[PDB]
Each structure stands twice: as structure tokens, then as C-alpha cells.
Amino acid sequence: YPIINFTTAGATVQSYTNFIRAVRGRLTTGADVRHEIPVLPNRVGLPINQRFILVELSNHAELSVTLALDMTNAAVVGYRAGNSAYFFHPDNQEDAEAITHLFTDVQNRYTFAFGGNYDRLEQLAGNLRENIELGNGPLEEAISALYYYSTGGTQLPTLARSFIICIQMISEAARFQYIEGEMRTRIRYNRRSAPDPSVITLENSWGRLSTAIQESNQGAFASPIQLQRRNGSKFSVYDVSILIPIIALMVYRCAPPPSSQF
């Protein structure tokens, strides 16, 4: 599986931008672009060889973890730390089989009894995303915490939190140039801060936004998607056009309709 390397140690907007673009690049098959927005490969019929990408994370503590990301949704499905691999509870038997092809050389393989969704992760962490700071510091700490879980030095809540940080700064950043931008700004000013309502609502609405765009009539949404701005004010999305600078990747939701060209 393709590997993308990133270190939080001395991370800059550029090195982070390079990292997200590389991840996004590996996530972009070029086979499916809907209104200038790449669509992630459909899960059905997707060969196991084309299923995962690896995100090797290093930090200032000289620790390394390797996150496995699912091509179909850019989601972290689990990670490797040393001779151990840890996987989120598979949502189905197909995914359960799929993950057996990840880190096949580790001595120890563990599947968490919990999934890698925010709701579960937030409950486990004892904190909502809103109250979990993001930035290079949080990610630096997330990597150490993920690594020390393999040596028994990390509690499950801190894990969870760490997963929440990693997912937003990697999976959501790849999915959204906007969220990438939010992370870039954090790094630019060494800012450590919880995601504002614009980041939260984009994350929550990623699937619905993907569906709305793919099911849109020439880009026009049949029904608006309610988002929030940075200040928390209601922002309604009626069209793909305003999402083009915002959403970088879509989860596959339907086949592109036969081109109805004028």
C-alpha cells in the first residue's frame, strides 16, 4: 500500500500542505470527478490492492505510528505502532476481511470493540470534537499517545481523543481544503484550538454533501444543506459551486448519471 510520511516535528504550513496534498493525491484515483470534485472509489468491487493508503506519522518525541486510511472514505481504519496493529471495529464482514491485508507483518493484531466514528470516539474520549483542541501540538501528542498504547502507556480516552485529532487533521483535511486550511492556519500561528462550528458541520455533513452534489441537478441541490460558519451562524448550501473550494473529496454515493449534455 502507498505510504505518505509526515512529521509534526518542525511542521510548517508547507510541510503539512505537502502532506495533505499527497494523502489527497493517493485518495484521488482520477476515475471519478463530479463537478471538479474527485469522488473516492466505490467500495463495491474495489480490489483489496486498491483499498488502503498508509500515513506514517512521526513526531518530535521521535515516535512513529502508521495510520491506515480507507480509499473509499479517507477514514482511519486503524494504525500500526512498532510490532502491533490496532483496528477500529469493522462496520461489516467485507471491511473485517479487508483490514487483514493491513500490516500483515506485525506480531500483534488487535481489533477494537468500538468503531472509528466521532460519536463513539467522543464518548470514549469523554469530550466532543468541539472541546478537543486541534493543531500541530495536539497531533504531536496524538502520535505519542497512539504509539504508547502499544506499550500500555495510553488510556482509552486519550487514545480516542488522539484518534479524533488524527482523523480531523488527516482524514477531514484531505476531504476538505477548508479543514486543511483551518489546520494550516493553526500551524502557521502555532495555534492549538478546538474546531469551530464550520469545521464541525462540514465533518458532520460530509456524507450528505457528497450525496447532495452527486445527486444534484447540474450542481443544484434538491434540498439545501445547513452548515455553520466559523462564528456559528447558519450557512445554507444550495449548490456544489460554493463547495468547490471547500470539499476536496467525496465519498461515492451514486453512479454519475449519463451525461445530459445540451
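Residues displayed in chain A correspond, in order, to Swiss-Prot positions 41-302.
If you're wondering, the header gives X-ray crystallography, 2.1 Å.
Just so you know, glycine gets a Cβ as well, placed from its N, Cα and C.
Annotation comment: Swiss-Prot describes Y158 (among others) as active site, evidence class similarity to another entry. A sphere of 10 angstroms centred on the C-beta of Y158 (active site) encloses 20 other C-beta atoms.
Feature annotation from Swiss-Prot assigns active site to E212 (among others); the stated evidence is similarity to another entry. DSSP gives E212 (active site) a helix state. Of all Cβ atoms in the shown protein chains, 27 besides its own fall within 10 Å of the Cβ of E212 (active site).
Summarising the annotation, Swiss-Prot assigns active site to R215 (among others). A C-beta separation below 8 Å, combined with a sequence spacing of at least six in one chain, links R215 (active site) to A114, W246, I287, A288, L289.
Under the heading of mutagenesis, Swiss-Prot lists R83 to A and annotates it as follows: No effect on the toxic activity but suppresses the vascular leak syndrome. There are 17 other Cβ atoms within 10 Å of the Cβ belonging to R83 (mutagenesis position).
For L109 (mutagenesis position), the number of other Cβ atoms no farther than 10 Å from its own Cβ, over all displayed protein chains, is 27. Record note (Swiss-Prot), mutagenesis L109 to A or M: No effect on the toxic activity or the vascular leak syndrome. The unchanged residue is displayed.
For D110 to A, E or N, Swiss-Prot lists a mutagenesis experiment annotated as follows: Suppresses the toxic activity. Other Cβ atoms within 10 Å of the Cβ of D110 (mutagenesis position) number 26 in total over all chains.
Experimental mutagenesis is annotated in Swiss-Prot for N132 to A, with the remark: No effect on the toxic activity but Suppresses the vascular leak syndrome. Note: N132 (mutagenesis position) has no non-local neighbours, i.e. no same-chain residues 6+ apart with C-beta under 8 A of its own C-beta.
The distance from the Cα of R83 (mutagenesis position) to the Cα of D110 (mutagenesis position) comes to 9 Å.
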